[PDB]
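Note sheet for the following structure.
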Amino acid sequence: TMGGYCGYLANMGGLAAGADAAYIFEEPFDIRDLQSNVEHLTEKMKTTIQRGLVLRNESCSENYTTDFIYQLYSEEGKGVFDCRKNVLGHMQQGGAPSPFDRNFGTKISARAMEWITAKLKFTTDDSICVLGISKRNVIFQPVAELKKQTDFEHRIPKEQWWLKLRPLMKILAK
Amino acid sequence: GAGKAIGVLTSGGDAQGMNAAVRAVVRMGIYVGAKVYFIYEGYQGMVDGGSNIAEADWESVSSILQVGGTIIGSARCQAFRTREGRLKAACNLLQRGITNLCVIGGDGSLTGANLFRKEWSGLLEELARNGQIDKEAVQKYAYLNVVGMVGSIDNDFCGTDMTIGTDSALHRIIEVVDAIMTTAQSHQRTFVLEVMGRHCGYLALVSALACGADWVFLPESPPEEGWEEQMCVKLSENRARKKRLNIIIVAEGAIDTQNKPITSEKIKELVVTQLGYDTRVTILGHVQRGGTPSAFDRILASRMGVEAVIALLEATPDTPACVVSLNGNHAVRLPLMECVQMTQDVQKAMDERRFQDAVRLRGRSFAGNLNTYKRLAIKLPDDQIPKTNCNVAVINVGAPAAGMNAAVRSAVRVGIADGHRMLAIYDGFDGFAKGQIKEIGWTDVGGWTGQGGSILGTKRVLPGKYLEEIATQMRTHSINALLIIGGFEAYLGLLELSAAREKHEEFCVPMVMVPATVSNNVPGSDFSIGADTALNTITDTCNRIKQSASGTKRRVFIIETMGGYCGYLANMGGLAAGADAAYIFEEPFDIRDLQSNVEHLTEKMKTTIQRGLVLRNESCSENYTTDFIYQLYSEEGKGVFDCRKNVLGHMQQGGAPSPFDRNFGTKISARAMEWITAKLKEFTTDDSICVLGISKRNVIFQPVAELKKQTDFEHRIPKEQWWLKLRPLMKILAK
Amino acid sequence: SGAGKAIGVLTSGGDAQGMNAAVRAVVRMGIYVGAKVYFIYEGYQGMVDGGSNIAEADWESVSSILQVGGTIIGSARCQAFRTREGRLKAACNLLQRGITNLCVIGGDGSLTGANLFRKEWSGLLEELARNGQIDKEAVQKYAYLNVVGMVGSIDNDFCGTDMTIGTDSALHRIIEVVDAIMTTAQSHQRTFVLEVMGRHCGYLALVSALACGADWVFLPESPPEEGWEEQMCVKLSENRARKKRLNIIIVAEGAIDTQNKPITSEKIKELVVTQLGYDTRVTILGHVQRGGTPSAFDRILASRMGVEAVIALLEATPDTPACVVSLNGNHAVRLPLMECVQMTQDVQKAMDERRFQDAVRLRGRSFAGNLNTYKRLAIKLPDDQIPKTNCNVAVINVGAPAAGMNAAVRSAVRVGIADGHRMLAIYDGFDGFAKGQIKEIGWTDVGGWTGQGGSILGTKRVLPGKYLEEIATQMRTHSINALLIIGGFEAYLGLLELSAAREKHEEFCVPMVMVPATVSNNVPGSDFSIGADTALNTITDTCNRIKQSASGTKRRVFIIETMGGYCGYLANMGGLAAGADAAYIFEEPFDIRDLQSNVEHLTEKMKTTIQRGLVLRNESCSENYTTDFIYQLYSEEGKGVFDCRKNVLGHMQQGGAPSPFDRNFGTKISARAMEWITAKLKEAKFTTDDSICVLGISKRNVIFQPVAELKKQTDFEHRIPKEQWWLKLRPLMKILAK
């Protein structure tokens, strides 16, 4: 899946679709974590669920590319499962937006316009701000103090909220 | 075997690949858990001792596989000949517990180890007599086993086919001829060369056969009576028959009818008084002993290096001394007491005439090479040729393997000397359907030895889809015999020609197939024409890549060699170049064997040899591709070693024909034409469509009707091979 | 341009390697811009007789001869042409085929006979018309004959230019024999003596011995000092103490002593036994030096002069004297034949007398530099006589493991040792500099380093930007006051980072010099780098072996992707020497129409006898037009005429045995680089911009250009300089393949 270095579409996608694995850039993984997923996948072929779904970020690893996971799963599973590979293109950002995004684009844009009418400091760093989601309400954070919690090398923030869901997901796989 | 200690040494004659021998000797002894010790200065280091007896490890015999000569130092001692100094030499071995000796020398130094194994009970009893050693030492280190290794380009020791340094010295002789074959074509002239070998002359026989000379001077078989008049006529015959380049190969001690050597200066004066051709004498000095060892010698030294270690621990306390040597595809051991007799027999056979038996004593390899050159360089007149009114045509079908032109030159000249008219089916089966067939003669294949690629032309096109054009074109040129010189594509064609016997009657003629491919996947044959050319090219390219891998510290180069599904170029290329791993299709492997190689490669970075050579077959697996090995070695090797990847490609084939294939194609093609003449006497059975292969040492004609079972049509490789026995020998030489 | 006239090419006298590459460009040039071109077989012997030795040449007759040494024309002893007794018949055959322009490829007495043919051209024409054999209008139509001379002797007897056709190829055969002996004499303690091909000019004995690192050379121009028999035995005894069990003695074909008596190799064999007692086997390389495949340097030089001579034929007015074309620098020039013979007469004049010093300086500027550098590198003054300046000079290899970098450290240290400085070695490049690994190395440590590729010191493509404080710590604990970097673009970027650190760290104010060492010629400010000829000879030789696989499997075109980043030096120069039909570099913009025009050209050439195809491509020629794009396009657009394959070379291009050119190249610029370091070291203020220069090549001499000014003519985005010199050969390359 796409998304650059942010594994939001791979982490949340593997949780809703019920994927057995979701390799993202924010979690490092070697060949042992890759082999453990195959050894746990071989035991799954002895049950009723004789299928397998594994997700991967667009740029989760420089060497463990999409073909690397497809090549390792095919040889290490020769005779117990025949695996294939597929790359999702720009179809993810499709046509009709989701009903959640219909209200998301309307709810926070009105508060962003209310912030414009309220202010118009005058010539500082907080006049240029963002509109983020803290817990339940919104928050206006200036773009100046948003440099220590982000990584400009990968275009993703440093600490992410949905990373606390990685403890889960696994317990729903094997 | 374990617990014992082995001491390797080099004394006497030297040759290329000597460092490759001690590389396998040390690494094999460490693998079986035995102490290896270097003995510098040959036998002189044993008498001196102190610093000349040093222990060896796995990091000492590395980066020297490609270095010619020896790093120990081939010396000629003098104090070891006396028993007084031999007692000091024996006590020096007792200090480190050296109870096994491995003498990788020339010829004369191997006798000194024989006298040391008989005086072992006398010298050890003298040390305890002096009180310098304890009584348990003479009982624990009671018997000394010795082993020898042929390591000299003289090749005076008989009993085998090829010794260490023969193919390397042959390479240096051919490499000089190639510098003249592409130079002396501007002006007519004749070059006279002088090779080494005073009482052997084997280097002058195969090198002249490979380069296609006109006259050879051998110490065994002297030239015929009146050779000063016969050689001048032969040099004058080629002057008017389109040949502006004549080669005269002379030995170091080539004698005549008596014991008077024929110097190269008399030959220079012989061609200047009655011939007048511009002749320059070139004496190949010690350049034959130099240069990088060939891929055939590096495999030979690595095979005998392991065979010499297993010949020491398995040696019983009452066994004679032995000299390891290669015997076809599975080497054997020869007793030292009998190998010296054959040397004294050849000498006496050369003394007082009796040259007729000196050729037969040298074995079938000398007799086979002598008959091949005599029937190829001596052309009888056309009016004296018994024409059998039969048309024999040659064809190249498959990949443009190197040395293919050297096989056609022998296939046409022998076919004419047998009494037939020779044709040339150009472009392979593609030109067979097009009609690219033209009559060629003796002067048409002039100077073909030394030109890689293909002159007739080869295509991977198979019949059946164009069989209607093959059946029509065959019944027009009156083709009665067929000879195909190609790879696996030639085998698939002969199988289709066998099924079209009743529907098409013209395909009931005897058809013999000659293997010619770098993949070496031809069923029924162990070797193939062009395999040594790619083998000597892959390992040389790996050396040029290991050089950059040694320059930039901590670097591993994933190299993908060609060859289809056959792992001949991958396994033999991994043994002759000292690769850390050679992944082929015949040996499966998972991610555990791949990770075990990374852990094996990670510990290598902690030593002085911070490099890594790993090769992969062209199609070893559909999943573990070349990039898969490159991606795994880069991610799992992060922080310990960087790694790149490089694919060789078609650069391995189509090069300068290696001297092995210059004679391999020239030898079996003359025998393939004899199989045609033996069958062209009177067709309706299966013994007419066969291939020419190598079983153990000789050749055999296996019919393609029965070869359908011992082959894998799904992978174009034979089911059972011969080089798979070297798989454990190659894996134990990489830590 | 000019057309209509005929051109006559011939090869007489000295015939060296690459001569077939010369007639390949001479024939194909006269067809592209002029009319008919004619072959003159047997050199001057074919002019006297003629008939069959004068045949028309076409584009399909000089193809498969590019990879063949010697000459396809031939030559012989012609006594009926040098004298004016049968020369009238030689001047009678050119009027038949209308040949009014001649091109001689000799270099010895053949070029002299061409000038006598032009002066007598106005005299032999009136005699042939008087005897009643030619037409009156013809004696005025072809009354003017323009000729051009081309050098082609391995002896380098033509003292006009510095490097001629055949010098690099003959040097290859000399080193190839030395490298073979270097793996045998290590068994038994011995010493070999080689006799090179240097009769009247010892240029071959100088650069060949400088490459292999010999101990003593016998030159026919510079004689040994009186008493050399006792001095060489002591010098040969010194190498026995420095653990150098292998000694090489290079002797010329006619090396003389103080008098005019030649010093034969047999006399040296009788000399090493009267005071030394070592084993000695005399070796004489006869005609094996003139043989072999032509080197990449000669295949380009013969192709460049194979085009310039035709240009210097029709452009030359009928009143200009005869010119001998020679390559020297960016643009080749024409040298008058009457003035070049004058220098040969002056060289032989000083060689007959005892004024040998004026004969060495007259031979050229490169011979004086090669003689002064080797004499200071081979002869080591005693340790107690070394004027130590209490200064530590460091050498480092930073960048790609290019060949010849092992030889650059040999020339840098031993020159600095004799200059009076203790030498430190920084291993593993800049990665080791920040990690330490600084160790003193001396004369015996770099013993025999010339002959190994890669870097014994170790190389790294790591920029010294972040790891900077760690380098400064190792700069003070070892007291390094000078640093010499041997590398490519990574060394240029590193020196720029060291320029911005002088304001920060203080120990970086020491003088520094970078020597180009890359296999791509991407070094800005320099036109040549160490390892270029090694990779160039590797690509062209490998591409030639690939052509043999094509010349066989007929109707096959091979797509080869070379390395070099963005600098198409290996792609363009490799295509000029290997005869590639096309070379796609980044600096040459190309579209789908130009790519298809090459396909149309290939389909027409398949109908000829040359049914093969070689096309090269730099790895980063285009982000969209990849290597497989050429393979995918040429296959579908020729499915019924020619198939195609793909071969990515890779790291096989670099590494290996350093080329003879790269051997002497790295040994020369590194010696002059330390001379700059020693001169800048003597100042009893070090903060300047002229202490971080890069020893580059402008035309013939060297130049020290600081990195403060090289920022303008460089492209940091493409790793190549903006304006390159070899881009002028772009039209010269594509016109040789129609």
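All residue numbers given for chain B refer to Swiss-Prot; the residues shown span 22-703, 711-763 in order.
Keep in mind that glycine also has a Cβ here, set from the backbone N, Cα and C atoms.
The feature ATP binding site is assigned by Swiss-Prot to B:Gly34, B:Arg97, B:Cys98, B:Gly127, B:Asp128, B:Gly129, B:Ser130. DSSP assigns B:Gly34 (ATP binding site) to coil in the three-state reduction, placing it in neither a helix nor a strand.
Swiss-Prot lists B:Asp128 with the feature Mg(2+) binding site, giving sequence analysis as the kind of evidence. In the three-state DSSP scheme, B:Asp128 (ATP binding site) falls into the coil class. Here B:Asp128 (ATP binding site) comes close to B:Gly33, B:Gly34, B:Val171, B:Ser173, B:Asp175, B:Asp177, B:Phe178, B:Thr364: these same-chain residues lie at least six apart in sequence, with C-beta atoms under 8 angstroms from its C-beta.
The feature substrate binding site is assigned by Swiss-Prot to B:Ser173, B:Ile174, B:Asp175, B:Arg210, B:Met217, B:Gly218, B:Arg219, B:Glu273, B:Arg301, B:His307, B:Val308, B:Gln309, B:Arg310. Taking the Cβ of B:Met217 (substrate binding site) as centre and 10 Å as the limit, one finds 24 other Cβ atoms among all the protein chains shown.
For the recorded site, B:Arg576 (beta-D-fructose 2,6-bisphosphate binding site), the DSSP three-state label reads strand. The beta-D-fructose 2,6-bisphosphate binding site annotation in Swiss-Prot covers B:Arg481, B:538-542, B:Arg576, B:583-585, B:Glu639, B:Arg665, B:671-674, B:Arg744.
The DSSP secondary structure for B:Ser386 (mutagenesis position) is helix. Cβ-based neighbour count (10 Å, all protein chains) for B:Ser386 (mutagenesis position) stands at 16. What Swiss-Prot notes for the published mutagenesis of B:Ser386 to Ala is this: Decreased interaction with ATG4B.
Listed in sequence order, B:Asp175, B:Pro240, B:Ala272, B:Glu273, B:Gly274 are the same-chain residues at least 6 apart in sequence whose CB falls under 8 Å from the CB of B:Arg219 (substrate binding site). Geometry remark: B:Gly127 (ATP binding site) versus B:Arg576 (beta-D-fructose 2,6-bisphosphate binding site), CA distance 38 Å. The shortest Cα-Cα distance between B:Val308 (substrate binding site) and any of the binding-site residues B:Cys98, B:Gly129, B:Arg481, B:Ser540, B:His671 is the one to B:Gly129. Between the two most distant C-alpha atoms of the annotated ATP binders (B:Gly34, B:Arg97, B:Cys98, B:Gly127, B:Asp128, B:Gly129, B:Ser130) there are 14 Å. Here the C-alpha separation of B:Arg310 (substrate binding site) and B:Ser386 (mutagenesis position) works out to 22 Å. The subset of recorded positions B:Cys98, B:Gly129, B:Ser130, B:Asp175, B:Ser386 lying near chain C, with Cβ atoms under 8 Å apart, is empty. It is 34 Å from the Cα atom of B:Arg481 (beta-D-fructose 2,6-bisphosphate binding site) to that of B:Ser386 (mutagenesis position). B:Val308 (substrate binding site) carries a helical DSSP state (H, G or I). The separation of B:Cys98 (ATP binding site) from B:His671 (beta-D-fructose 2,6-bisphosphate binding site), Cα to Cα, is 49 Å.
Taking Cβ-Cβ distances under 8 Å and a sequence separation of 6 or more, the neighbours of B:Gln674 (beta-D-fructose 2,6-bisphosphate binding site) in its chain are B:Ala420, B:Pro421, B:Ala422, B:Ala423, B:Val539, B:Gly551, B:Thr554, B:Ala555, B:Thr558, B:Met583. Taking the binding-site residues B:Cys98, B:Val308 in turn and counting surrounding C-beta atoms within 10 angstroms, the largest count is reached at B:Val308. Neighbour list (B:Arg97 (ATP binding site), Cβ cut-off 8 Å, at least 6 residues apart, same chain): B:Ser32, B:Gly33, B:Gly63.
Of all residue pairs in B:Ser173, B:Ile174, B:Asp175, B:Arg210, B:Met217, B:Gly218, B:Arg219, B:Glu273, B:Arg301, B:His307, B:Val308, B:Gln309, B:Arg310, the annotated binders of substrate, the farthest apart have Cα atoms separated by 33 Å. Note on proximity: of the recorded positions B:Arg301, B:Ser386, B:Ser540, B:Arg576, B:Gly585, the one nearest B:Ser130 (ATP binding site) is B:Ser386, by Cα distance. When the alpha carbons of B:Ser386 (mutagenesis position) and B:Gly585 (beta-D-fructose 2,6-bisphosphate binding site) are compared, the span between them is 32 angstrom.
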